[PDB]
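Structure in structure tokens, see below.
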Amino acid sequence: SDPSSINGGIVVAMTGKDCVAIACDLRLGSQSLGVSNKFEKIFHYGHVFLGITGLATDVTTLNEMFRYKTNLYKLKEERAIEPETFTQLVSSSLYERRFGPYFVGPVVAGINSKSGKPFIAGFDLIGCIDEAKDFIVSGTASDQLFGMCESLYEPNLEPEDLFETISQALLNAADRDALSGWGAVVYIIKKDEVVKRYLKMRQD
Amino acid sequence: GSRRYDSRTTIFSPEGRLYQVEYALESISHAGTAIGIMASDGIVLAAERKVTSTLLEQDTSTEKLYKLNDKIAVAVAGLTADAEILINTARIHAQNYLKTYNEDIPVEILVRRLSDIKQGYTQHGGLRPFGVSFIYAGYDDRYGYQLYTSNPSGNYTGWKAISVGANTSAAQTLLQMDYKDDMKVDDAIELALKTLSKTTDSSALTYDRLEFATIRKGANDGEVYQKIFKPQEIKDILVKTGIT
Amino acid sequence: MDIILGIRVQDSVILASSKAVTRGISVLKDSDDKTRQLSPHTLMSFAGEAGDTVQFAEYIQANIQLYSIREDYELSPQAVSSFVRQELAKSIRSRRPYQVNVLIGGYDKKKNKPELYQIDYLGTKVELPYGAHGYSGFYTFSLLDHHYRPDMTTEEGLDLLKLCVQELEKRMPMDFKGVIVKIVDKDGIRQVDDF
Amino acid sequence: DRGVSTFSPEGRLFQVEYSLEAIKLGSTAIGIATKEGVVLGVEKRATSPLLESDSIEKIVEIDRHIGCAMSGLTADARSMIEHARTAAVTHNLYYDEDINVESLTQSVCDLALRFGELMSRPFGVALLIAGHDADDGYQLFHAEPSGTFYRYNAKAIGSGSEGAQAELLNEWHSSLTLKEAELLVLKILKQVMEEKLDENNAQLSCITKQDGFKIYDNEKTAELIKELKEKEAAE
Amino acid sequence: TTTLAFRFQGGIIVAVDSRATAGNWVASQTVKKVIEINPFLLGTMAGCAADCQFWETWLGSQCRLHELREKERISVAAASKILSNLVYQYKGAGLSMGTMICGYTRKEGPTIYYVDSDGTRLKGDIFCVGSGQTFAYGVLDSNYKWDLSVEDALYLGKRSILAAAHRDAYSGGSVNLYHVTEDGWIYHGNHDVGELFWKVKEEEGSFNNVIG
Amino acid sequence: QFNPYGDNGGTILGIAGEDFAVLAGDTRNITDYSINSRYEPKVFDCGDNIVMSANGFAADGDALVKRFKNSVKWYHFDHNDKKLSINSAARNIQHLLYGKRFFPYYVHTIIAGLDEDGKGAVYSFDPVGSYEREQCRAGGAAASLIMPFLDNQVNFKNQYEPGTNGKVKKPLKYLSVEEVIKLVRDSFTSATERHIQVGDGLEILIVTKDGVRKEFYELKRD
Amino acid sequence: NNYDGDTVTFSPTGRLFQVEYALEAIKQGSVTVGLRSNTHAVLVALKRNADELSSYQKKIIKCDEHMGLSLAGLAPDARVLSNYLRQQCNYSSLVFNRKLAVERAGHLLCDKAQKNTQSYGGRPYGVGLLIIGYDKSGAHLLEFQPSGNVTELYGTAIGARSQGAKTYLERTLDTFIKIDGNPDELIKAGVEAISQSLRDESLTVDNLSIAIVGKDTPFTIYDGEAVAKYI
Amino acid sequence: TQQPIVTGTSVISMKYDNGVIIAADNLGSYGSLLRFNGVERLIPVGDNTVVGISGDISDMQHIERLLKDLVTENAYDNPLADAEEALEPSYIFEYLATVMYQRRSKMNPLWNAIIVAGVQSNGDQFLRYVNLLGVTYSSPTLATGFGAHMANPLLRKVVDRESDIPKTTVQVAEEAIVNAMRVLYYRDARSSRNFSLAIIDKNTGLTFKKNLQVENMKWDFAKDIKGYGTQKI
Amino acid sequence: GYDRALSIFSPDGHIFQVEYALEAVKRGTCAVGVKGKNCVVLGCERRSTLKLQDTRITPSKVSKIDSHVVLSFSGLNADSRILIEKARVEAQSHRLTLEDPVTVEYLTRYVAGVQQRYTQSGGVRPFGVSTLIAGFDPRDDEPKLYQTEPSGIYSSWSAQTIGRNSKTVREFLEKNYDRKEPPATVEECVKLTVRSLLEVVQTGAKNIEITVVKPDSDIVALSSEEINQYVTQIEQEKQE
Ligand SMILES: [Mg+2]
Ligand SMILES: [Mg+2]
């Protein structure tokens, strides 16, 4: 009965040279039972990308909530929300439920359309912002991801090289976690193009 | 007590009319004319700005045409401040529906709910009604392209082509004359501007005194696009039809 | 309340639900229909806490029927499933949550496609080719992983379902008194009387 | 304008007095109390011939031992009847017994003055509450929107009330039978009614200790109407 | 407690015991566990005395209000649902009720609904509720047929309670019988287990386990 | 942690005759192993020929009686001084008890009087409001000692006609007020011997059509 | 005129017209008389009927075993105020095991009626009350007016033509005050007092209503054949 | 839900022929610490009632304020406040008893045991008990805490039943009370030597005695007691 | 909250706000209800001053409350939506608790009660709407037709009309409708309903709406061509 490890799953985000990458596994289970291998944990609102790990009902609920809020933001502001602004919105929304929190580990990723600066961020379940140049990790194999990212990561990687680093970080972390894996998706995000790749991995 | 100063906004006249609704409609008749025309492959929204000043910032301005969501837009006729209250409510309602059903809100459902809010102010609460008439232009996968209007009474009706605001009598006659069912968007654009040009209280119809918008399926393959016209784009479409 | 299964085949969705209602050391009933028709082309089976299951199922039924009358229009299975999910998502953070798990089998008339949604009491929604709630999945999922094909007919889906029930009747500890099978397709909802 | 709960210089509540005028416009309702039972009768008064008269419900059951007839703005009586039925059943639940007719009437009359600036105006309907209990026997009450209720041996309310009450003054005596009372209601109704009295435009009812509250059929009332005409022609 | 009610050719049989217990203390042997809601509606009581007695008498008041408002006797389904919806509101508060709403109407015919304090509501032909329900089921199921006569049906319901009264320590006292037909319910008397047991033992030749 | 309940001991006894009824109770009030009072009445005349006792936790008992007495007073105001029948009082008390279903009055309530046919009546209640009319009922601490004695002597249970091979039962009959009081006094002296919370004094309230009469008797004080 | 629209408005001369109009309702009401001695207090009321077929409107209401009143004006308002008194008497008994003093009863009624004359929306009570009682300081008689003013008196009368009975009691003051330990004679003085307010009509068996309270006498009402003795 | 902090021990009382006597020591304990030594736990109300309180002292002070306010409230619009409509012991008790039971029913009790001693207007002796549970009882002798276990037995030897009350004088009754207070000082670990005593008589009225001491104590026999068994020296 | 008593009595004993609400109904477009032997038909006028309308999406005059009951009206259009919504909610609530759909009388009684409540509640005005409620009770083949009005009174009708010029069409129905022998078939009932509207409407083009309700939740709305055939048939028989 630990909300953060009932459904399982992982998200990882990295920065590169004029680009960012965000990736996640596809597993959704009920403890030992694998239920779905199509459960994507990454969503996007305009050009800002959001990955969410943890309790699957909250993953879905928060996606619907941030879609709701970014749509109203766009109508009123007459422009798409930026990653820095969205990060603050995620934090505010999570802390609003301080004593009844969503059991999640969100990860923001994106490129600022004005400055062109690659941006990533992470949060704890009550909204504490973890800003980072290098990488952000989340989920039931976060320890494994921290180890993989710390050793494999280097600064200023090109989109094609960054893809290999983030993919290998996720895959090998997932294979050392029982509640993660069952497929994987990787988003490579450039200033004005986004490539989505499904990875081949072991299905156990 | 306070009874002495109560205007009683929600009562019937001896003739069976709602005073405040009728007087709100009288207010709306002095507002800049707004026209909506529905074609087989899109919808046009055209509206006349209220006596423009030369020093008014025209490009970063929004008086008549507002966006409710990606598929639905409204043209306003009446008190702008009142309209914005209702517009924000409508925007929220559309998102509540999308959150609940994971589907974009059908046009009529949004129109009905906004019209029900207006109705409430005429029956209870003791407050003045909203001095606003909307033209709703939108698309959904059930009824396709749709035009509606609502007024302070909270009554709404569907239309092929309709005008609100000033000179609606003259405007509706001109629309009834030239409109036909197999009409295209480009033709409807021309009809809208021609109608405003004849009904306007101004000397000549110009780009700076207009707001314009279209809702086409002109995007790539089976999807709707909302185009709120820029000042230069209105200038171009006005020349292209041969008004200026 | 124990066994509810779902199989989405080529042109239909098949729901199979156990007939037993057990309280204590007594099987009180052996002909219980654990499902409600939400709309002509949408069917919801349910299982969980006693009382809550039927109360929830009927509450949803009333809301969908209310929508149908108001708009003179049938909601899509996707729309109904999202509505149901949200209600369960509200419920889990209430004073006393609905402890009810559901499967929603529907035929989308606009898409001309069958659809099966699995939603648990937390509000966890997933669209699946085949689904189950409770301990049932621990036997059926592996069986369906092996034998299931996406282009199967309704008759083939029923034979596949028979294979699941046989395995459950062999290895399950409790006597669930067989299942009621219902088919959801383009022509609506019908029950298989001899299973 | 002026307050809802305002006194006139004569010392009466304006709204209560004005509601009494609305009751005078209402259709006639007559009640007669006897030692064999209490009879309640009403003028249906259909506004058009296409209106199905059997749907006009101006006589109403409150409990098995209490009945009710109405006159005035009859729509206002629905919440009064609902309260009465609840009060009667609730008392039975709390005390395992029938509720006294007077206590029921008192409970209904407590609603009357619960208006002001609670509901926005007094009721525009008068009620004849008839019933039987073990203590005080067969009883007939007249409940007004003023919150006041009088017990009556016989009472008429509605448009033809002053003429009917004067007729009830002469005709009523303490030894009246149930059958005699039935004919007397029909007789007085036929006099004050605009249209000609028959089984379709007039309704009878009674409450006895044995059979309880009963609304009469159109077939049963038709025979009493035919019996009434023959007796008046007999002398 | 042991209560049952079953459906058959000639309508509905309803049978209950009359024992009340507070732990191992026998508080009463003369308790009425059938409530007479109206001439066509009965309610059985198992679980907490007060909860059953209070809320089923309350149910009768609600059924009475229904026929006043609607000028028509309430359906068995509607009556049972008022009770089930009531207890469902109190779910988690600690109500303890195992009830059966039995009756006849034109549209439904003879109908039995099982209703309990955790919100369960079930239509069915046969139900036994209480601490001795299993003992009653054993006799009732093995001898039940749809084509039973009214005489044999009444006896089976009586014999089933007797069986439970004997084996279940928290059931006993006497047997109260009821028969429900198209015309309404009919009371078939109070039967003391003290005399009934020896009478049944002798006439039937059953209960050989007991020292005769 | 604060415990809102207590046990004040004592025992009560109600018996119904043909044209009369008695409600008896000892006058000892206790907490744990100490005596609080040797004479603290807990059987009360509530008016309308109804006598009542709520034995167990005395604070709840006094509260309930006080509330019922008040209910009788208001029944007179609201219903033209009508006499509250014993059956109507019983139903009224059920609602008082069940009104605190989730924080109960920790008492065994018994009332006695005459029914509407003039015959003797006793009604008994559990703490949460379930009630039943009975010829015979003992309540309180020594209920388990007294009740089976009553079954044997009042209702003649397990007594068969001599010489009839245990076939014909001993016939039921109404007891006289003299015979009932004998059974009450013998019940309480027996309870006083074998129960530590019972003793000091015995107060009996007798109800007939003429009114409510009282009788007091000494009990052992150890 | 312009200052009688509601109870929250003073006239230019400092009057409260809605209160005065409520006072007018009492003058229209049927006559009722109150008087006391040192041992007993007595209420006598002339009941009114709608017609010969109707019952006679009950004028006297019991509040407790030792207290009660008679009404004149709007009967439902008397029901509200008497109900409030019943609760206050009952509160005093349950909480303090104390019979409510007749003087406190009057103070409580005054304050309840006052609140309705100073606030917007509500209205003054349209009834006058005569409260009698016997407490620890002997027999008492109070006169309540819906202006709020409560007055303790040896004797008084309110209602239509009440001045006749009031003048009589003013003359008889020295006589009836010393009727100690004699209920029937004190009632007779009250029945003779109310008779001074009669015009055309006389005191019949179902017309007269009498109540009494005293030293060893609970508050009891006499109606019907029980008052035939005093006619 | 409470727990008592600063506490007062036994309150003892009895009836005699013309009135009542009540007594209580002047200690305010803080658990095992004998913290406060000048605490008056007998509180007179008027000239005819004395309320004796044990248990939590903070709640005792709250009850003092309630009684003090009750006298003020009773005097409002009351010309007979010092005569026929003065506060009786029975009125004061019932008020407290109502409050005690209401507070326990809200699961927030006044953590006290109270004895209301007084003489009614008709001369009748009043003596009744109420505590944190709302439990009430009356008896010729009443006592709280250790007093219930040790004082009552001694006081009941003087007045064992109702008929012994007229036979008991104020001299005999006071002597039994003073003797009981000495016994409590010997055997109650949360008691003090200093105490107050109040006599409410129907003739001589309210006599309140402060700064009384337990005296004539037997301790001499202690010198001979040696060891715990075998030890001779 | 806004508390003002808007609906109050006048010296002559009238509640003007309720009577002025009836004037709003008299202004509304005509609506007619005629019940036959095995059916009920609801006819509705649509004013022809409004051209360039979109009849696909424009709110229909006849509204389904449940699958077996329908509601048409005359008066304020916005007010009618509030009653229709409340009625639809109550219909589903009734199915939920009673496990049986509403009777036509019950649904009418509810709607009428809502209307009445708005005549003696503070801060609200009466509904400027009168309704015609028609349908068939569950498992019953007897046609039902009821009428409600702003005051809250309701009653059953063999045939009835409401709205503008309703007194004229009521006059027509009073002589043409036979109680002893109502319209035996669907065609006869529809024809009489169309005939009655033709006394008032103007033209029988897109001005008349017809909705036929039959037993067992069998409701259908007639199209323009189907209605026009009745109009063509009636006019030819008229010229005689
Ligand atoms: Mg694995
Ligand atoms: Mg003993």
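The numbers used for chain E are those of Swiss-Prot, and the residues that appear cover 76-287, in sequence.
Recorded method is X-ray crystallography, 2.5 Å.
Note that Cβ sites are derived from N, Cα and C of the backbone, with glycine treated the same way.
Copying in the features that Swiss-Prot gives for the protein in this structure:
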type: ACT_SITE; residues: E:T76; note: active site, nucleophile
type: BINDING; residues: E:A124; note: bortezomib binding site
type: MUTAGEN; residues: E:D126 to N; note: In DOA3-1; decrease in activity
Using all protein chains in view, find how many other C-beta atoms are within 10 Å of the C-beta of the residue listed as 'bortezomib binding site'.
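The residue listed as 'bortezomib binding site' is surrounded by 25 other Cβ atoms within 10 Å.
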Measuring CB to CB from E:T76 (active site, nucleophile), give everything in the same chain under 8 Å that is also at least six residues away in sequence.
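Those within reach of E:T76 (active site, nucleophile), by Cβ under 8 Å and sequence separation of 6 or more, are E:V91, E:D92, E:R94, E:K108, E:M120, E:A121, E:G122, E:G173, E:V204, E:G205, E:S206, E:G207, E:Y245, E:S246.
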Please report the three-state DSSP label of E:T76 (active site, nucleophile).
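Assignment for E:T76 (active site, nucleophile) reads coil.
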Are there any residues at least 6 positions away along the chain from E:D126 (mutagenesis position) with a Cβ closer than 8 Å to its Cβ? List them or say none.
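When sequence neighbours closer than 6 are ignored, E:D126 (mutagenesis position) has E:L170, E:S171, E:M172, E:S192 within Cβ distance under 8 Å.
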What three-state secondary structure does DSSP assign to E:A124 (bortezomib binding site)?
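E:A124 (bortezomib binding site) sits in a helix per DSSP.
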Near chain H by Cβ (under 8 Å): which of the recorded positions E:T76, E:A124, E:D126?
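Correct list: none.
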Out of the recorded positions E:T76, E:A124, E:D126, which are near chain A, with a C-beta less than 8 A away from one of its C-betas?
none
